[PDB]
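A quick write-up on the structure given underneath.
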2 protein chains.
Amino acid sequence: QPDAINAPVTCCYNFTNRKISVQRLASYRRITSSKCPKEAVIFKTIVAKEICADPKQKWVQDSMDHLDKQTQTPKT
Amino acid sequence: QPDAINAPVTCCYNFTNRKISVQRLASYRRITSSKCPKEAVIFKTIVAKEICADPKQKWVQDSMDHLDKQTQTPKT
């Protein structure tokens, strides 16, 4: 049984709905805890402003991917 | 004006109401974001099970203090 229900469930409330420059997006940490009322993207901007963004958007599909492939260093 | 409302607001939902051994409490990160419906203590147990605990309890007043004074190294 889930012996840990008193957990700080990192979630969101709103979602940056403005095409945030992929540049601003210093990183991304897709939230999705089983206790969060909603899934989201933690677009860690450059100033560390973690921005929950609707992953079902068309601008977060391009940015979230740019970060999904930003730390990928192909072994040369 | 708050230009960051699409934020992942680290919050909780329940609170460990059993006197958790201060030993188990590897650390503590008192939550209290202006967007969290409730304040809490992130009692990072030893297994890293962040446990939100009611700071208004009498067992979290002793433990939360033990962690509030666990990383304090008086310069000798």
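Numbers in chain B come straight from Swiss-Prot, and the residues shown are 24-99, in order.
Determined via solution NMR.
Keep in mind that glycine also has a Cβ here, set from the backbone N, Cα and C atoms.
Using a 10 Å Cβ-Cβ cutoff, B:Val32 (mutagenesis position) registers 18 neighbours. According to Swiss-Prot, the mutagenesis experiment B:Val32 to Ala carries the following note: Slight reduction in activity.
Experimental mutagenesis is annotated in Swiss-Prot for B:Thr33 to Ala, with the remark: Slight reduction in activity. In sequence order, B:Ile54, B:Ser56, B:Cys59 are the residues near B:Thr33 (mutagenesis position), counting only same-chain partners six or more apart with C-beta under 8 A.
The mutagenesis experiment B:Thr33 to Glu is recorded by Swiss-Prot, whose note states: Slight reduction in affinity. Following the DSSP three-state reduction, the secondary structure of B:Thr33 (mutagenesis position) is strand.
Annotation of the mutagenesis experiment B:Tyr51 to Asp in Swiss-Prot: Loss of activity. Close to B:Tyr51 (mutagenesis position) in the fold, though at least 6 residues off in sequence, lie B:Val64, B:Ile65, B:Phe66, B:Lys67, B:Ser86, B:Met87, B:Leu90, B:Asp91, each with a CB less than 8 Å from its CB.
Other Cβ atoms within 10 Å of the Cβ of B:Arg53 (mutagenesis position) number 16 in total over all chains. Among the mutagenesis experiments that Swiss-Prot reports, B:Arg53 to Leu is described with the note: Loss of activity.
Quoting Swiss-Prot on the mutagenesis of B:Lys79 to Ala: No effect on heparin binding. Cβ neighbours within 10 Å of B:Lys79 (mutagenesis position), excluding its own Cβ and spanning all shown chains: 10.
Reduced to three states, the DSSP call for B:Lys81 (mutagenesis position) is coil. Every protein chain shown contributes to the tally, and the Cβ of B:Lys81 (mutagenesis position) ends up with 8 other Cβ atoms within 10 Å. Here Swiss-Prot describes B:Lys81 to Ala as a published mutagenesis experiment; the accompanying note says: Strongly reduces heparin binding.
In this structure, B:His89 (mutagenesis position) is part of a helix by DSSP. The 10 Å shell around the Cβ of B:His89 (mutagenesis position) contains 12 further Cβ atoms across the protein chains shown. Swiss-Prot documents B:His89 to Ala as a published mutagenesis change and attaches the note Strongly reduces heparin binding.
Annotation of the mutagenesis experiment B:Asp91 to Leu in Swiss-Prot: 90% reduction in activity.
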- prompt: Where does B:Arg53 (mutagenesis position) sit in DSSP terms: helix, strand, or coil?
  reply: coil
- prompt: Near chain A by Cβ (under 8 Å): which of the mutagenesis positions B:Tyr51, B:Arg53, B:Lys79, B:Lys81, B:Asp91?
  reply: none
- prompt: What is the separation, in Å, between the Cα atoms of B:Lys79 (mutagenesis position) and B:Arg53 (mutagenesis position)?
  reply: 12
Message: Applying a 10 Å Cβ distance cut-off over all chains shown, what neighbour count does B:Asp91 (mutagenesis position) have?
response: 12
- prompt: Rounded to a whole number, how many Å is the Cα of B:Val32 (mutagenesis position) away from the Cα of B:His89 (mutagenesis position)?
  reply: 26
- prompt: Could you state the CA-to-CA distance between B:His89 (mutagenesis position) and B:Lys81 (mutagenesis position) to the nearest Å?
  reply: 13
